[PDB]
Number of protein chains: 4
Amino acid sequence: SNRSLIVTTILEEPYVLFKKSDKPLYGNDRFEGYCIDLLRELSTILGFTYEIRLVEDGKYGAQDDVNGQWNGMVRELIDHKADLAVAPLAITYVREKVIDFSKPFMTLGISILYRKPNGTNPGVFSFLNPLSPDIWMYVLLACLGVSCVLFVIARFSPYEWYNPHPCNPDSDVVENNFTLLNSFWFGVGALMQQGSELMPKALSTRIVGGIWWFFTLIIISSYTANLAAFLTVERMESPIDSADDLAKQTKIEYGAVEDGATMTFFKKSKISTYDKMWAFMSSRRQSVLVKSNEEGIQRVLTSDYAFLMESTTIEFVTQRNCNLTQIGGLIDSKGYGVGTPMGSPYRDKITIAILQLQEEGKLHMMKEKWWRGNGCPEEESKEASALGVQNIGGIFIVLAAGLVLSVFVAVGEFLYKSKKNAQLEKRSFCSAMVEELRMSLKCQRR
Amino acid sequence: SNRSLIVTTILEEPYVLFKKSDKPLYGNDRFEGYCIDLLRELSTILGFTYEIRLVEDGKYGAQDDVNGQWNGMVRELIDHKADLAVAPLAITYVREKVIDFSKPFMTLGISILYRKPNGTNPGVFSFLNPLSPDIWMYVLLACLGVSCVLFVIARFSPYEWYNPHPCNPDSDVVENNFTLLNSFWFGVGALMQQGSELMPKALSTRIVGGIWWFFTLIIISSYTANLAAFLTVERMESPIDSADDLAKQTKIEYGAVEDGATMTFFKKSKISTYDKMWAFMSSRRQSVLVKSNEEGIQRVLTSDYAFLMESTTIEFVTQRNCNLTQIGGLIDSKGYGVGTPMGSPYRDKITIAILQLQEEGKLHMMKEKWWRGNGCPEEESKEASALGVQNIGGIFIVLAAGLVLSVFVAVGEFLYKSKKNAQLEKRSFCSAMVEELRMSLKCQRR
Amino acid sequence: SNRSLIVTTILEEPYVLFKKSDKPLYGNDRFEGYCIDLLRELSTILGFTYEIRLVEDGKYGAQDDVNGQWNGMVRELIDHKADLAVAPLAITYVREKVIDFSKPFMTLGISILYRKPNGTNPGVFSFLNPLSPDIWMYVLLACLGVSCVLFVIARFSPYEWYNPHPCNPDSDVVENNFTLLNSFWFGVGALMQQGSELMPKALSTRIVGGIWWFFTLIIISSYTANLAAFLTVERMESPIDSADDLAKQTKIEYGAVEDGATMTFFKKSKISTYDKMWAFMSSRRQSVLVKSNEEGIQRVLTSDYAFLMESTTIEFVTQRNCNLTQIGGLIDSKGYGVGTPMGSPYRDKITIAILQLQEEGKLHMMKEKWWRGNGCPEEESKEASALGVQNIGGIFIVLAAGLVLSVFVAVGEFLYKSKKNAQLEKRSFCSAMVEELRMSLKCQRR
Amino acid sequence: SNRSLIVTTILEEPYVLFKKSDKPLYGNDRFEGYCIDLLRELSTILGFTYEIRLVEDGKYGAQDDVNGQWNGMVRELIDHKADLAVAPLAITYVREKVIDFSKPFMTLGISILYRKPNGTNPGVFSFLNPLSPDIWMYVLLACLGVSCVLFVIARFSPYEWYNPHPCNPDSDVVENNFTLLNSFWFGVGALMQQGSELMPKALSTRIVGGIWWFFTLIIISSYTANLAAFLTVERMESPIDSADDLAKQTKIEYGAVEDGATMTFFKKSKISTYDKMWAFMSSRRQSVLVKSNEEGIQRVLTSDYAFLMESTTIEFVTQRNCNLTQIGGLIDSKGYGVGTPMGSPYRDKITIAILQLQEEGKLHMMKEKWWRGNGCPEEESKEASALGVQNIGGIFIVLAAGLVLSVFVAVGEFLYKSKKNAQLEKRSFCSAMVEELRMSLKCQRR
Ligand SMILES: CCCCCCCC/C=C/CCCCCCCC(=O)O[C@@H](COC(=O)CCCCCCCCCCCCCCC)COP(=O)([O-])OCC[N+](C)(C)C
Ligand SMILES: CCCCCCCC/C=C/CCCCCCCC(=O)O[C@@H](COC(=O)CCCCCCCCCCCCCCC)COP(=O)([O-])OCC[N+](C)(C)C
Ligand SMILES: CC(C)CCC[C@@H](C)[C@H]1CC[C@H]2[C@@H]3CC=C4C[C@@H](O)CC[C@]4(C)[C@H]3CC[C@]12C
Ligand SMILES: CC(C)CCC[C@@H](C)[C@H]1CC[C@H]2[C@@H]3CC=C4C[C@@H](O)CC[C@]4(C)[C@H]3CC[C@]12C
Ligand SMILES: CC(C)CCC[C@@H](C)[C@H]1CC[C@H]2[C@@H]3CC=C4C[C@@H](O)CC[C@]4(C)[C@H]3CC[C@]12C
Ligand SMILES: O=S1(=O)NCN(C2CC2)c2ccc(F)cc21
Ligand SMILES: O=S1(=O)NCN(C2CC2)c2ccc(F)cc21
Ligand SMILES: O=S1(=O)NCN(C2CC2)c2ccc(F)cc21
Ligand SMILES: O=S1(=O)NCN(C2CC2)c2ccc(F)cc21
Ligand SMILES: OC[C@H]1OC[C@@H](O)[C@@H](O)[C@@H]1O
């Protein structure tokens, strides 16, 4: 006998698919998928003929309170029109009574879907983060302002106007140090904690030094302390890693398909978490609470949703929307299972198969083929802890900018000297080149 | 099967909210909340029906006035126009004289509502917090210490006495570089880490400077390590922590409703703290007494104010917003209780009901239901803040303080020696113009 | 009529007490307490005669499953031997059926008892905490070791042995700087980040400088970083402040009296916390699970227990064992209530009293008298955040120790000079005193 | 009322623990745990009695050997000496061929057990972590940068050329203090903040040193801020994170039980990673295969090892101790299931039972019961550690590294110039003894 063992199916992608091609019939070759390749191996060992038949109305099905009158693949079966049923069916309490299931061939579970953490893009000039945008300006104003005072005070101070009485003292000349540019030098050097050569000696100049030196120490120790906070706090941040983490978070908000066995567990929950979580479900039962998985994928993209879903469909989209990720552990336990009529001469024959193919490893091999594919951009790390270029970075651009300006002035130094010198001395450029290569004089002489 | 049971009630959150849907009237589904959930478990354990009724005056109820009549739900409960009154009725003397309440289903006290600390203006100082004021003075005292001691040691020491003679040998002249003033300079300059000349010599000084330098480092490192911690972990404190703390203060105003529960108490109260506050409250009985609880909330948010109501409404307002909190504990004690006409057995019938329903745990479960909301805990590590004008401004102030002090001493210096010129020099204002125009030479020579 | 309204009582301290004195009868004056002073006021307003009578067997009482046959003050009442019952009785489900209670006169609750946080005793030398006890020794070994090398290297280095060619060069003498003591000076100064005067010039001496300067920077920046951790983490520590905090803590362990209405709530709990908490109760049901309150006080003293108790007895012992404290909020709700027989002509007369005395405030006034007393050592703060002497402290002792040693050497300097000088020069002490007061020479001359 | 029901069972935690009390035997109270709690809810929903039975061989059961007989509970379940077998029996092919299991009450996989990271030997370095290796090389490169550039700028600049003439005016000799070697010194010395002479001059140099000093501060402050964070927040990582990661390694040995569930799989497995490991495991089939799971645990604790068992026993061992953890996920998939003789209806009768009992939620509740223990989470902020020899030792190593490098260059210097003596001086070893004994003068003069 054949009977075709009238086998019900349901389009879900990956489990079964229309063949992706041209030409006609493909009769029982039309459908190609996991369940197809499973069915194949069921056929090899027990032996039978398979005529695929999509169910009508396309339903997993359930006992609808109106009349019961199961609405789907359960229905083609219970009336014994159907035979074996090889599709996502999700063993349950209520379905088991009326129709007896095989033993599982897959272990799914409820878990959360969320977008991957994008990155930081610190803004390579992150070093200039820990204080305001405004304070750095005023610190710059102060070094000019204070330095302007050192010039005025020191110059006007009779206790400055010391003498450059050398190592050989007892001559008589005065020669201040605190000219203008050297005044800024005291400011910039103190501000960077390396002490310049020039120093106050008269009290007035010493007071201003003593206070700038205070003005420095607080800014720097505060710069150090902020940056330790920004870095420590960042290090101290964990992403969400559980329903409990999401439970305490009235930020990134929940999501779920309408009843779809997902609300079902939550309504009938007794977990304090999943009881609390349900509160928000009911709360925004117009917004989040979507009515399809395809939207729930689309929705997490646009925004900060966390769609609850069976783990199998997580795995597929994760590996095909690498923007996105699984999170958490398997919340619940369930498992798909090939359907059989009320107690029949196949359930105990179809079950030994599933155990047989298991030991040989064909299922997990089959698990890879359909769900796995092109190697995702998995390459990604969070070793960010140790700082790198993207963290600090900019200071090297600041370094480069510095060295460049020194060149341009150093050229400017050359021109100004020889020109002003040549004004009272020889013509113009005779000086320039003889002065150029006498800087070169292969020794420190002249 | 008798009279259903006429339940009188008033609309007031989170007890009696007008049910939210368009889906027109349904009687026993025109209302929900806690007051309705209590009736459910009440009518479940017992057996009866509601239908429901409402007020026709708004008022909870009170001994009316000179008429000595009764308004509110106490009206309705006297002349048998109704029966049970699950509603926020507060058990009091005058009420119990004319009706008979049930036993409490919930406790209640008078407490405080204040704008939560936000620590968004610590002060234009608070670079100075990270060490105790006790320390900041002791260290300045120690700078005066070692400067005074370095002066003693160095001088009495023979080896400190170099002889300059840099350029040359002989010329047995002697010098002592450390003066008293020069000794501060080492002390102050070392403490701010910029370092100075007057590098010691002659071992007796070198122990001193070494231990000082060790004294410098620990203080700065300790200052730095703490400003890190205060800016990592914000233990944001609160101004007051009680009625007593609130009582002694006058910057903050008390607040209370008007002609009501809270107001009545403090008038009739006879405790010190609570008599003192009726005075302040009586003093301006036009601007610390709002005429509605909603506006009472407002005064806290916009102005500085600390409203006094019942503990339960606070807990509601507390959760919904995020900036309002329960400063202190429970001053008074009261209890809501289900109304009942005089003599009616429905008192004792409910009396066992509420006792029973608690031992189960439902009132607490019901409590968690309708009072909890968003749950707003944020506490998101205090996403670290760019240090700015507020958190440090005084370092700019001590700066401009010292700069002005430098000008005044500098003009001071100018006059002092210009008159010590006059000792050997000519009269007085000669030396003035001489040295004033000594600055007007405008070069690096005399 | 009188009847004495036979009033039952139970020795508990504070509620009722034997009078503390000599001479006999004191007939109904014997007992003195809260309930006594309450009863007093009940008598003033309703009017009656009171004959105290301690119950026999001394029991709150309960329906013992053996025979029911209530075992206590409930028993003297239900048989109508007794009358009013003014004592701690704790309104409940089961007691209410058989005997009808008045309305509460006290609002107790379950809460936790724990010892106060003692302190820190940081060990005043806490500055020397952040690194090991061992590393500081080796850093000290290194400054001697490295300095020993600078002497050897520099002295043996022909590029050192420069000339003290002064400001007037072109003479011919050599005069190293890096003698021994100045070598240590380079070490100690570099280690404290202030740069000494002496500097390497020859490469060999420059390499060792460059590496010590690295050896410094890591130690100090690590000293800073550890100390920021020890301080931050301490700041980041909260004490326990809830049953949930204690729930997550398999450290400081639970405690409770045997059944005593405390286990009762926990067994019949449905809170995930109080269900989890019960797990450990049952677990160590021989150790913690004490059989009396007096032990439970004694036990928390000895060790790290957290005895669960009704709030009233918390309040008393807290204010009389100031070592100890209340913690958490009221977990449960209950409330004492004067007992009355099955429905009787007093419950509705005794209840208006309790409400009457409330409004006048006599209860809370009475609440103070017995529970309050001698002002506890309440003076206590946790403003520890800003560091003070106890935190750092020691460095000032280190400072003092430094200055002292400098004196002793500075004396040693004086003796060594004049003696060695006087050896080739005048006698012994003629030099000493003429040298003493010529250091004084009121100017820097000689 | 029929046969009670003979339940065969094996003692194995946390399922079947011999009940703990002295209180001698009670049949149905000789045993408790999960296996017994399941029977409870099983016999409750159903109706029957246990009495109970045990094994008489110890073994769970297996196809015996050459005899082809059956031991264990599979013996007892064949020849109707018993009935249901609530016990940790694992559903497999050979078992299901001769009996008929129920449907799973729990899932199960093969996974890994490894000694939890303790981060108690980060390394004798890890003062070098807080910035990326990418950075530590770039900054040294920049020191070579600015030293080389300062050399260029300074020299070509006219104004850098001071003329010493300190003691005196004229003598128009010129100097250039910045050599190439002296330019490193500024660079290196500035970077370690000790500061140096060669303080620049002549503006073109001053921009360079300023930007360098700004480059110094950010790096040190960033280093300091991070070593704070790494020592505040210990994100202690793990060596491996999978079988693949474990597979490529050989420092760590795999581990597995022996002649059993786990071992059988990897032999019969045909996946790359799992074929590679049978090789290593086969290679030494005498020291990576313990002969008991208890000793298997041990090898992880004492030695370095990574044991392979079933996921459930791991979760048990995981909670009880605190140092053992579940590295990775679930390799295989299995499921425990209640035994039943062939054809018996008690399979399908229980089948609805387990489905029902889950939808309630009890199996999860039962799961939380007997697997959770102490719950050991400690994570007590990582009570901060006195930095020591481990966390920093390399700073002492780079020190002793450089000191040895200084001696070798120093002797290098000695020879080099001693032979540049010989140019003008006499032969070779003359200058040796001259300068060797030049050190033996033993004073500060030639
Ligand atoms: C980034 C790559 C460039 C690297 C720089 C290139 C190398 C720079 C040089 C390196 C050698 C070592 C440092 C300088 C000399 C040593 C000082 C001394 O002891 O005496 C010297 C005094 O001379 C000086 O002090 C200055 C020397 C430079 C003079 C003129 C510039 C030409 C150098 C090129 C600049 C190009 C600029 C590039 C333009 C694009 C005299 O030396 P001597 O009489 O010969 O014998 C003793 C010298 N001994 C120490 C070897 C024993
Ligand atoms: C802790 C409490 C002790 C405080 C110290 C006590 C006060 C110390 C003094 C303070 C005055 C200010 C500083 C020193 C003098 C100023 C320098 C100068 O310009 O010329 C002076 C050079 O003299 C010196 O440089 C050294 C002076 C001390 C010489 C001998 C020690 C006696 C001082 C006592 C030590 C006791 C040690 C204690 C023993 C237990 C010459 O001064 P003049 O020729 O007179 O006129 C110019 C001076 N004018 C600047 C005022 C205009
Ligand atoms: C010191 C001399 C050279 C002037 C330099 C400019 C500095 C000192 C000026 C410019 C901007 C100023 C600040 C502008 C605004 C505020 C906010 C105010 O609520 C307190 C003062 C404070 C914080 C000012 C303090 C002084 C300040 C920082
Ligand atoms: C540098 C010269 C002067 C010697 C000074 C002594 C210093 C450098 C010595 C004394 C103690 C030594 C340490 C003793 C123990 C250990 C632990 C070992 O697992 C690595 C080496 C290490 C960390 C040593 C490194 C060098 C050390 C720090
Ligand atoms: C690899 C080792 C052995 C050799 C490296 C060369 C070093 C050690 C030596 C060789 C000759 C030396 C130079 C020769 C003379 C002088 C002049 C002096 O006023 C300053 C130092 C200076 C400029 C020396 C600097 C260091 C120097 C460059
Ligand atoms: O004797 S009771 O009416 N029974 C329980 N209730 C409450 C539900 C809060 C309370 C709360 C406080 C009381 F003082 C008494 C009672
Ligand atoms: O309205 S009551 O029955 N009588 C007054 N009190 C008392 C503070 C004793 C309380 C305290 C709490 C209540 F819930 C009820 C009452
Ligand atoms: O269809 S089931 O027998 N019913 C539920 N169970 C579990 C209790 C874990 C599981 C767990 C994993 C499955 F694959 C199937 C089932
Ligand atoms: O012994 S089974 O009924 N058949 C084999 N399978 C798997 C498909 C993996 C599983 C997976 C998990 C189970 F709990 C049971 C089974
Ligand atoms: O048995 C405990 C283990 O830990 C200590 C170490 O010395 C090992 O040799 C030892 O075996």
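Numbers in chain A track Swiss-Prot; the residues on display, in order, are 429-874.
This entry, so its header tells us, was determined using electron microscopy, 3.8 Å.
Using N, Cα and C of the backbone, Cβ positions are placed for all residues, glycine too.
The annotation L-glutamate binding site is assigned in Swiss-Prot to A:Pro516, A:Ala518, A:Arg523, A:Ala689, A:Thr690, A:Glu738. When secondary structure is read from DSSP and collapsed to three states, A:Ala689 (L-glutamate binding site) falls in the coil class. For A:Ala689 (L-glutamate binding site), the same-chain residues that are 6 or more apart in sequence and have a Cβ closer than 8 Å to its Cβ are A:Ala518, A:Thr520, A:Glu738.
Under the three-state DSSP scheme, A:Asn751 (mutagenesis position) falls in the coil class. Among the mutagenesis experiments that Swiss-Prot reports, A:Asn751 to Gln is described with the note: Loss of glycosylation.
In the three-state DSSP reading, A:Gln621 (variant position) counts as coil. Swiss-Prot gives this note for the natural variant A:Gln621 to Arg: In RNA edited version.
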Nearest to A:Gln621 (variant position) by Cα distance: which of the recorded positions A:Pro516, A:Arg523, A:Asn751 is it? A:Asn751
Filtered A:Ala518, A:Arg523, A:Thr690, A:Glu738 - binding-site residues with C-beta under 8 A from chain D: none
Students should find that the recorded positions A:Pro516, A:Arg523, A:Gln621, A:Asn751 with a Cβ under 8 Å from chain B are A:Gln621
Using a 10 Å cut-off on Cβ-Cβ distances across all protein chains shown, tell me which of the recorded positions (A:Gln621, A:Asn751) has the largest neighbour count. A:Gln621
On the Cα atoms of A:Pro516, A:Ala518, A:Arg523, A:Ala689, A:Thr690, A:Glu738, which are listed as binding L-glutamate, what is the maximum pairwise distance in Å? 18
Where's the emptiest Cβ shell within 10 Å among the binding-site residues A:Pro516, A:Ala518, A:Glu738? A:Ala518
Taking only the binding-site residues A:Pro516, A:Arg523, A:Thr690, which one has a CA atom nearest to the CA atom of A:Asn751 (mutagenesis position)? A:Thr690
Which same-chain residues, if any, lie at least 6 apart from A:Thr690 (L-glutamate binding site) yet have Cβ under 8 Å of it: A:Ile538, A:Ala684, A:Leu736, A:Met737, A:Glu738
Using a Cβ cut-off under 8 Å and a sequence separation of 6 or more, which residues in the same chain sit near A:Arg523 (L-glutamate binding site)? A:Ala490, A:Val502, A:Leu517, A:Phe529
Looking only at DSSP and grouping its letters into three states, which state does A:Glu738 (L-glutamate binding site) belong to? strand
